[PDB]
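Reviewing the structure listed below.
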Amino acid sequence: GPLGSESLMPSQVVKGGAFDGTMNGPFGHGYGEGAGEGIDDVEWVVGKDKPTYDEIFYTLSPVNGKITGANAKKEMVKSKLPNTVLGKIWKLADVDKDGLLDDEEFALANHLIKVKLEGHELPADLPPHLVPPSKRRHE
Ligand SMILES: [Ca+2]
């Protein structure tokens, strides 16, 4: 034991003038966690970058308020991808899978394009905080 040999504590701490009487046996720990409930805040990150995708939208020349998927495919093709990433970008951006993309569907299309550009591919998941207004629905 501690007689005939000095029993040193694993961490040698010096409590100068502090006679410590830690009552052992109770165990617990809880900090003030910031609880975020469903406050009425519905704003997908595209509402603030749509102007970019929408300007390119009219820049590629849309028809009847949406781009023919042809030009949308051009856009995501020049985004420098194989048909693998490209195909799943299309099917992850176009919720209806029309063969076209409206101003918001380009918004998503190009948004996921810059998401893959972040250095990570798309996970084939479509979150309710990234679904264009027309498709605000979890089914
Ligand atoms: Ca669509």
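Numbers here mean position along the shown chain, with the first residue as 1.
Any Cβ shown, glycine's included, is placed from N, Cα and C.
Sequence annotations record features per position, and here Swiss-Prot assigns domain 'EH' to 49-137 based on sequence analysis.
Every protein chain considered, the tally of other Cβ atoms within 10 Å of the Cβ of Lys73 (mutagenesis position) stands at 18. Following the DSSP three-state reduction, the secondary structure of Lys73 (mutagenesis position) is helix. In Swiss-Prot, a published mutagenesis experiment is listed as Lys73 to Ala (Swiss-Prot position 468), annotated Loss of interaction with MICALL1.
Annotated domain 'EF-hand' per Swiss-Prot: 81-116, in sequence order. Sorting the domain 'EF-hand' (81-116) by DSSP state (H, G, I as helix; E, B as strand; all else coil) yields 25 helix, 3 strand, 8 coil.
Long-range Cβ proximity for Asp94 (Ca(2+) binding site), meaning a same-chain Cβ under 8 A and a gap of 6 or more residues, is found for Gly69, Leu100, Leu101, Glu105, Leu108, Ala109. The Ca(2+) binding site annotation in Swiss-Prot covers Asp94, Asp96, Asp98, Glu105 and rests on experimental evidence.
One residue stands out among the binding-site residues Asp96, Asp98, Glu105 for having the most other Cβ atoms within 10 Å of its Cβ: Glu105. Only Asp94, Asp98, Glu105, of the recorded positions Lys73, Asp94, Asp98, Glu105, place a Cβ under 6 Å from an atom of ligand 1. Neighbouring residues of the recorded Ca(2+) site, listed in sequence order and excluding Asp94, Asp96, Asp98, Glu105, comprise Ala93, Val95, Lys97, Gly99, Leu100, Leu101, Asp102 (Cβ within 8 Å of the Cβ centroid).
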